[PDB]
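Q: Take this structure first; my questions come after.
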Amino acid sequence: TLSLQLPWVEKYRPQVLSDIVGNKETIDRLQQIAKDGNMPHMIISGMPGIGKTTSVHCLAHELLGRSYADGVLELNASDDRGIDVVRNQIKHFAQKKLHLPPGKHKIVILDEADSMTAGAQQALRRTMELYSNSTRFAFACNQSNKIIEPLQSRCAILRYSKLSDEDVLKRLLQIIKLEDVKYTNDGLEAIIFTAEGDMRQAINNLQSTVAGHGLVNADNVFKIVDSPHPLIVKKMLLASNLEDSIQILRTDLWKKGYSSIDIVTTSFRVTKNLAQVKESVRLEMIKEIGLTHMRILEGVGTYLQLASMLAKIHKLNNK
Amino acid sequence: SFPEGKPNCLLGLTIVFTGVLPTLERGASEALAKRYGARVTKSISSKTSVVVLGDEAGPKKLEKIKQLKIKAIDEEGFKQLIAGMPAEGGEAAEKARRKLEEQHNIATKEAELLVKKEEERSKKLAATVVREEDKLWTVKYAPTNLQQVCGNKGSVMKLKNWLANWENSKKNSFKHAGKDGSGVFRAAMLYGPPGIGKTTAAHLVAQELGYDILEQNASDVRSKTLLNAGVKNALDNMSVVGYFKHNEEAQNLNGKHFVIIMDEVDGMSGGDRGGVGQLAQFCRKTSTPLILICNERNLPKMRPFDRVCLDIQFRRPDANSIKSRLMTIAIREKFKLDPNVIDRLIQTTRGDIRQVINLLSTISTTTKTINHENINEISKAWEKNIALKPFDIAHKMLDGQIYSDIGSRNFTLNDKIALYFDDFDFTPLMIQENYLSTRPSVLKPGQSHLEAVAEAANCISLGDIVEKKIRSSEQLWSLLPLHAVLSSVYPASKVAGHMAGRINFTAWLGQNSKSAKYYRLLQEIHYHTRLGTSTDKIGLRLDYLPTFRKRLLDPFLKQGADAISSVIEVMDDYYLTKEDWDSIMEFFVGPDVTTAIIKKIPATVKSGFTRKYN
Amino acid sequence: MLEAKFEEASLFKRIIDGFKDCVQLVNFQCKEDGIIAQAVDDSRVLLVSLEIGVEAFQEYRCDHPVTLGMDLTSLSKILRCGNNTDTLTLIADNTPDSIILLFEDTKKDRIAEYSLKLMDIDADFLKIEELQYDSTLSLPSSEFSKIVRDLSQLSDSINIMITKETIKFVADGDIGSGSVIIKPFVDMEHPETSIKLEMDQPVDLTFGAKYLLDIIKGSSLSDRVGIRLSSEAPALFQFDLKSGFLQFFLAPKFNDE
DNA sequence: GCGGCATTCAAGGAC
DNA sequence: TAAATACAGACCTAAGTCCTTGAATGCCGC
DNA sequence: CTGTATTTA
Ligand SMILES: Nc1ncnc2c1ncn2[C@@H]1O[C@H](COP(=O)(O)OP(=O)(O)OP(O)(O)=S)[C@@H](O)[C@H]1O
Ligand SMILES: Nc1ncnc2c1ncn2[C@@H]1O[C@H](COP(=O)(O)OP(=O)(O)O)[C@@H](O)[C@H]1O
Ligand SMILES: [Mg+2]
Ligand SMILES: [Mg+2]
C-alpha cells in the first residue's frame, strides 16, 4: 500500500446549501440569507452528524465567494478558547480592513463553541458588539446551555433536530448512485437503524461495510456494526421473568465482552429515558441501579452484582 | 377541532385557565386565547371576566371564584364563546380598541420619523458610508434618544437624576443624599437580564448630560495591574477630546470630566487577585462619575459592590411598551405582524429585546408574514434554555402536578435530572430544607404525610452518602446522575404537592459556618487548657464546660464583685483569657443560655473583672 | 497610489517606537505635504500627534490624500525585521486594503517585501488649534526621562511647578516623597544640553506618571524636548524632527481647591 | 542597565 | 388604592486532577 | 412560594 482515498464523509461533503438534506426550514432560511446577504450573528446547535459544521461552511462559502480566504476566520473553539485569543487575534481580524461587496461581511466561525472558557466567552461580547457592522459570528456547538446567556442574546438561535429516516435514506441512495455500490433494502434499513439520526455515522458505516464486504446487506451490516448497545439493555430490564433477563445479561452482554460499568451506565440511561413504566417504578429502579453502580465503582464489578441488579428490579416489578 | 372564530372576538376579555383540560393543553389554550385578543392572567382577580374550569382545579381557585362570583365555564362553554362572540369584541372592548388604535398610530408616527431620518441622511450624503441593509435590525433600530427606550422608565429617570446631581453632591462631598436618595454614593451599578437596554440607557444619559464617555469592558480587561494602568490614571484627570472638541461656547462646565462606563462587571475574576475588589475600592475614591453595568448582581465575586455604590435594577420590559417598538420595526421593514403574538413573543424570550429583534430579523427573511398559525414552531425553536435559579428549581421540583401522569408524560424524568443539574451545588440543600414544609398531593392510598417525609429523609440520607462518595477521594463524579435522583428527585416526588408557606433558602450553610467558628474557638480553648485538662476536644466540651461555667460565672451571680480574684486565679491556673472567657459562655444551650445571664450581671462587676484582667 | 522612500528605515522604526506604548491604532493621513497621524489614548487622556514632511523622504509620491488605519504592534513587528542600513519604501495601491513595506539593501541586492493589512478606525478628525501658552521651555530629553523614571517609583501623580524661574517636579507617594529642582542655564560651547525657558505666569499642574513614561519613551527622535504648559489647557510635549514633529497633548489632573 | 520574551506557578473554576 | 406582573430571597467547605490565566520569576539578548 | 418594588388601573 502507498496511499488511501478520501472517505465518503469528506469526498461527498456538501459544498452548496441545496445538497444538505437537513431541516428544510433552517436550510431555506440560510439559502435566503446567503442570496440576500446581511447574515446575522448565529449559533447552530444539535446532535453530532446532522449537518451543523457543513451548513455554516457552505453558507460562508456561498456568501463570500472568492473572498473566503481573507474574509473567513474559522477556529475550533475547543482548540483556541483562551481569552488572550479573543483579545488579540479575533479582535485584530474584527478591526481588519477589507473591501467587500455591499452585502457581504467578514465571518468568524467558532467550531465546537460549547468548549470555550468563561473568560473568552465574556470577553467576546464587546468584541462582537463594537464590530457588528463588519464582522459576523457563527457558533457551532452541541449544547446551547454551555454558551452564556448574553452571548445567546446577540445572535439568532438555530436548533437542529435529528434527521428523519427519509432524508438519510435519500442521501444514502444518492451516495450509492454516485459510487455504484451493490446494496439491499434491508441493508440500508439496518444502516439507518444503527445510525440513530447521525448522517456522518451512517455514511461512515456504509463506507466501511462496502470496503469490508462489498455488498450492503443486513447480515453484513449487523456482522461489522453491532446493534445499538442501549437496546439490548432496554430489552434486558423490560423482561417479564428473571430467567430471561439473566439469559440476556449472560449471553448478549457479559459473554460479548461488555464491561460492568458500561452495563450499569447504559441501564441508568435507559431507565432515565424509559417511558413504558410509571414514574415511581422508574425512580426505584434508578435507585437500585445506582446502588449497584456504587458497588461497581469500588472495583466490585462482577457478574454477581449485575445478577443482583436484575433480581432486585424483578422483585420491584413483582408488586 | 376548534371553530374559526371571528377576528378579535375575545378582544377585551380577561381569561384565566384553571385545572387540566383534556382536549387542549394549558399553554395551547392560553395561546389560542391570545389569538383572538383575550387577555390571559395566571391569577384570578376582580377584573377577570371568564374563568375556564378544568378537572383537578385547585380548591382555592374555586374559593376565589365563589367569593368573586365570576362565571365558570367548561370546554363547551369556551367552544360557544369562541363561536358566538361578534368580531372585534362587539365596556372593556372599546377601551382595548382605543389602546390598539393608539399603538398603531404611534407605530405609524415613528415609522414616518424613521423614513424622514433616512431621507435626511440621503440628502446629507448627496451634499457630501455604511449601507443601511448591512446593519442588523438591532443596531439600525437602536434608540437614538431616551424617549425611544421602552420600559424601565423609573430606573432610567433615577439614573439620570443621579448623574445630573453628581456635581452638586460632589461639591458637598456627597454628604447630602437628597429626596431621591442619590448623591451619597459616587458610583452607580445597573443590574438586570441581558438585552433590556441598560448599556443603551447608560450611554444615552452619558451623552445627553454632556459628560465625556469613557467605556471599558470589565471582562475584556480583568486584571489589577490593567485596572490600575487604565483607571487609576483616569480617575482624576481631565479629557483631551473634551477640551479639543468644544470649549468656547457655554454648553456646560463639566465637559472636562469623565463618565466611566464599565460593562460586563460580572465578567472579571474573583478573589483578592481579581480586579473586582480593586474596582470596589475605586468606587470609594474618585473625582469622576462611575457607572457599572452587570448582568448578574448577587454573586459571591460581586459581594464588595453590594453596599459601596447605588444599585439600579432594570427589570423585564412590559409587553405593552415593546408592542409599539415591534410594530414600528414591522411597518418599516414591510413584514406583516399582528400584535396578538407579541405577548407570546415576550413570554418565550424572557424579556430580552435584542433577542426579539434578532428573531424578527432572522425569521422574516423566509416568512414575510408571521401569524398565529406558525407561532408554535417559532417559540419551540427559540426557547430560552437558561439555568433556573435555585429557588425556582426548588419550586419546580416540589410541584405536585409535575409528578402526575400528565406531568410525567410532559415533564419527563430526564427534564427533572436536567433541572437538578442546572445548579447541582444547592438543589439537594434546598430540597432537604423545604421538603417537609409542603402540603402533599401525591400521597399513596393509606399513606400519611409523616410516612412520606420519613421515606424522603431516608432517600436524603442515601443521597448524602452518594454525595460524600462523590466529593471525596477517587473523584466518583460519574455518580452525579445518581445524586440527581437520590438527593432531589426522589425526596421531592415522595412529598410533592403545593407549597404551604414560603420556600426558605437552605440554612445548612449558615449553621455549618457557625459550627466551624465554634469549633475553632473550642480548639483555641482546648489548646490553651491542655496543660491542665489532658482531655480531648469533645471530652472537654461535653464535661469540662458545665463545670467551667459554674467555676467562672456562678460566683459573679452569687457573691457580687468580691469573687473576681477567685475567678482570675481559676482562669490563670488553666491559662484562660478574656476572649476565652467570653467564648466559654457561648457554648451552652437549652436551659443554660448565658446571653441574658451576663446582662443580668451588674456592669460594675464586669468593669472590675476587665480591669483585673488588664 | 503612494510610494514614499525613506533615507534610513531606523528613522521610522524610532518614530513608531516612540508612541507605540500609549496608543494602539493610528490613522495615517497622507497628503501632498506629507504624513500626519493623530491618535487618542484608550483612556482619552493623552493625545499623540505626528507630522512628517516631504523633505524627510528620499522619494515621495501621492495622487490623493489617503487614510491608512495601522495597528502599532503589527507595525513594530514588521519594522523590527529591517536593519539599520536598508532603504524603507511604503507602497499603497488603489482601493487600499494593505500596505507594502520594501526593505532594500544598499550593499547587496536582497529585497524584503512585507505586507500589512489595514484596519477600520472609526475616529473623527479633530483640529489641534495652536494657542499661546504661559510657559515654554526646552531641556534635554535624557534628563527629563531620567527624572520621570526616578519619580515614577514613588507615585503615579507628578506635580509640575514652574514658579520664580524654578522648575519643581514633585512625586508624593505612599512611602515618602521626591522633589527635583531645576534652574535654567545657558551653556556656551554646546547649546545642546542648555535649558532655554520663557516663563510668563507661574503654572501649577499635575499629570499621570504612566503617561509621562509613555511620553519619555520617545526620547530618541531629538536631543531636547519642547515642553509647553497651560493652566486650563493640556500640556504640549514636543520632539522635533528634521522636517516634522511628535507632540503629546497631556491633560492635567483636577486642581481641586 | 534595562528590554523583551519564555517559563513556571498559584488562584479560581469546572467535572 | 388597588390589579398585574416581575421577582427576589442565597452562594460550602475539605477534598482529586485538569484547565485557564494572570503575574511573578527567571533568563537571555542587547 | 411569601414579600416587596413598580407600573398602570
Ligand atoms: N428598551 C429598549 N428599547 C428599544 N431597543 C432596545 C431596548 N433595550 C435594548 N434594545 C435593543 O437592544 C440593543 C442592545 O441593547 P443593550 O443595552 O446593549 O443590552 P443590555 O441591556 O446592555 O444587555 P447586555 O449588553 O447583555 S449587559 C440596542 O442597540 C437596541 O437595538
Ligand atoms: N443533512 C445532511 N446532508 C448531507 N450530508 C450530511 C448532512 N449532515 C451531515 N452530513 C455529512 O456529515 C459529514 C460531516 O457532518 P458535520 O456537519 O461535520 O456534523 P456536525 O453537524 O455534527 O458538525 C459531512 O461530510 C456530510 O457529508
Ligand atoms: Mg462539527
Ligand atoms: Mg451591555
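So for chain B, numbering is Swiss-Prot's, and the shown residues are 149-238, 241-278, 290-775, in order.
Yeah, the Cβs are placed from backbone N, Cα and C, and that goes for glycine too.
Feature list, courtesy of Swiss-Prot:
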- B:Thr299, B:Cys311, B:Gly353, B:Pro354, B:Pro355, B:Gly356, B:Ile357, B:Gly358, B:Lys359, B:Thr360, B:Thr361, B:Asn456: ATP binding site (BINDING)
- B:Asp427 to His: In cs mutant CDC44-2; causes cell cycle arrest (MUTAGEN)
- B:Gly436 to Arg: In cs mutant CDC44-3/4; causes cell cycle arrest (MUTAGEN)
- B:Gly512 to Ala: In cs mutant CDC44-9; no effect (MUTAGEN)
- B:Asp513 to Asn: In cs mutants CDC44-1/5/8 and CDC44-9; causes cell cycle arrest (MUTAGEN)
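Please go over these features one by one and say how buried each is and what sits next to it.
A: Neighbour density for B:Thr299 (ATP binding site): within 10 A of its CB lie 23 other CB atoms from the protein chains shown. In the three-state DSSP reading, B:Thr299 (ATP binding site) counts as helix.
For B:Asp427 (mutagenesis position), applying a Cβ distance below 8 Å and a minimum sequence separation of six or more within one chain yields B:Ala379, B:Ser380, B:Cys455, B:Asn456, B:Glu457, B:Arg458, B:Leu460, B:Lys462, B:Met463. In the three-state DSSP scheme, B:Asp427 (mutagenesis position) is classed as helix.
On its own chain, B:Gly436 (mutagenesis position) has B:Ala379, B:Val382, B:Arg383, B:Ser384, B:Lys385, B:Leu387, B:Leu388, B:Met429, B:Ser430 as residues at least 6 apart in sequence with a Cβ closer than 8 Å to its own Cβ.
Shown in sequence order, B:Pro354, B:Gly356, B:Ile357, B:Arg476, B:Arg477, B:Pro478 are the residues of the chain, 6+ apart in sequence, with a C-beta less than 8 angstroms from the C-beta of B:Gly512 (mutagenesis position).
Proximity of B:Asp513 (mutagenesis position) to non-local residues of its own chain (separation of 6 or more, Cβ distance below 8 Å) is seen for B:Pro354, B:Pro355, B:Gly356, B:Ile357, B:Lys545, given in sequence order.
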Q: Chain A proximity: which recorded positions among B:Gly353, B:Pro355, B:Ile357, B:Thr361, B:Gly512, B:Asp513 have CB distances under 8 Å? Answer 'none' if there are none.
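A: Checking chain A against the recorded positions, the residues within range (Cβ-Cβ under 8 Å) are B:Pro355, B:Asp513.
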Q: Looking at ATP and its recorded binding residues B:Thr299, B:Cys311, B:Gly353, B:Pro354, B:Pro355, B:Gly356, B:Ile357, B:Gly358, B:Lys359, B:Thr360, B:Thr361, B:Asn456, figure out the farthest C-alpha pair and report it in angstrom, whole number.
A: 19
Q: Say we define neighbours as other CB atoms within 10 Å of the CB. Which of the binding-site residues B:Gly353, B:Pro355, B:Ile357, B:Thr361 has the fewest?
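A: Checked B:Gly353, B:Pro355, B:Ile357, B:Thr361; of these binding-site residues, fewest Cβ neighbours within 10 Å: B:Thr361.
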Q: Enumerate in sequence order the recorded positions B:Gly353, B:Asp427, B:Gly436, B:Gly512, B:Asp513 whose Cβ-atom distance to ligand 1 is under 6 angstroms.
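A: Among B:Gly353, B:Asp427, B:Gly436, B:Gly512, B:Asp513, near ligand 1: none.
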Q: Sort out the sequence-distant neighbours of B:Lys359 (ATP binding site) for me: same chain, 6+ apart, CB within less than 8 Å of its CB, listed by position.
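A: Non-local contacts for B:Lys359 (ATP binding site): B:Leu351, B:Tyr352, B:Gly353, B:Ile454, B:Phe475.
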